Amino acid sequence: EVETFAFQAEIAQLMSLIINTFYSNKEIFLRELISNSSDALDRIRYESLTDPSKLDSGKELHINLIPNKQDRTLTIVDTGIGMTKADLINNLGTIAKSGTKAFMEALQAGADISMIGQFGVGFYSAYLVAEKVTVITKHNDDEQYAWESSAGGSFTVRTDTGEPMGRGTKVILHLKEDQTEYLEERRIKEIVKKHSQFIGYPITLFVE
Ligand SMILES: Nc1ncnc2c1nc(Sc1cc3c(cc1I)OCO3)n2C[C@@H]1CCCN(Cc2cccc(S(=O)(=O)F)c2)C1
Ligand SMILES: [K+]
Ligand code: NA
């Protein structure tokens, strides 16, 4: 059973801006998603200090980058804290409205799209390179869900029947036809070295 939701108008506007603005420095999407993974790994690690059973769903704290040229997908996998259904349907859009407003204001004031992460909404930079984004996520307090959006003002949420993850988040980028450079080992290595060299978790770039 698939549920379809409308984005808040401000988030739909942000997604249209990211899709429509001419901006060549698209590679920053990967820094933003890796940063989000690192933050989610920090969260589960710190929570585990007070409740060690929170790692019963998996002790390993890592980030995997998985290109697939057959499917034309780049997947950013982490074993961080994950997201609840309530996050996916309500909490994320509610909290992000203020960051989105501040970001779009900053852009009019001359700021650059690369500053998007300072406003808490760097996830949406995925749409610089992806025509569709699928997020598979598992939080200790909830079931495994699949969120998906091709923009256009709506997203879907369903329970995920795929391979159980234990805990964490997979961001699956269905790349635009002209953005397949982000499936190349040499290109991903270059971007991780440039923007993500000090992330405090192992980043494994899978190869094909
Ligand atoms: N790998 C990851 N693992 C776990 N959780 C993650 C995450 N990746 C993201 S980002 C993501 C993923 C989405 C999505 C929207 C967004 I955004 O829809 C579909 O998938 N999250 C959510 C973040 C976590 C940090 C808090 N944050 C909300 C917030 C709190 C306080 C202030 C502000 S704010 O005032 O600064 F706007 C924002 C949402
Ligand atoms: K992939
Ligand atoms: Na900060």
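Per Swiss-Prot, chain A residues shown: 16-223, in order.
Looking at the header, which is where the method is noted, we find X-ray crystallography, 1.5 Å.
The backbone N, Cα and C atoms fix where each Cβ goes, and this holds for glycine too.
For the published mutagenesis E47 to A, Swiss-Prot gives the following note: Strong ATP-binding. Strong interaction with HSF1, HIF1A, ERBB2, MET, KEAP1 and RHOBTB2. No effect on interaction with TSC1. There are 22 other CB atoms within 10 A of the CB of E47 (mutagenesis position), with all protein chains counted.
According to Swiss-Prot, the mutagenesis experiment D93 to A carries this note: Impaired ATP-binding. Strong interaction with HIF1A, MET, KEAP1 and RHOBTB2. Loss of interaction with HSF1 and ERBB2. Los of interaction with TSC1. The Cβ of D93 (mutagenesis position) has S52, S53, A55, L56, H77, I78, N79, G183, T184, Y216 as same-chain neighbours under 8 Å, each 6 or more residues away in sequence. Classification of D93 (mutagenesis position) by DSSP places it within a strand.
Non-local neighbourhood of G97 (mutagenesis position): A55, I59, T152, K153, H154, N155, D157, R182, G183, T184, each in the same chain, at least six residues away, with C-beta under 8 Å from its C-beta. Quoted from Swiss-Prot, the note attached to the mutagenesis of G97 to D states: Abolishes ATPase activity.
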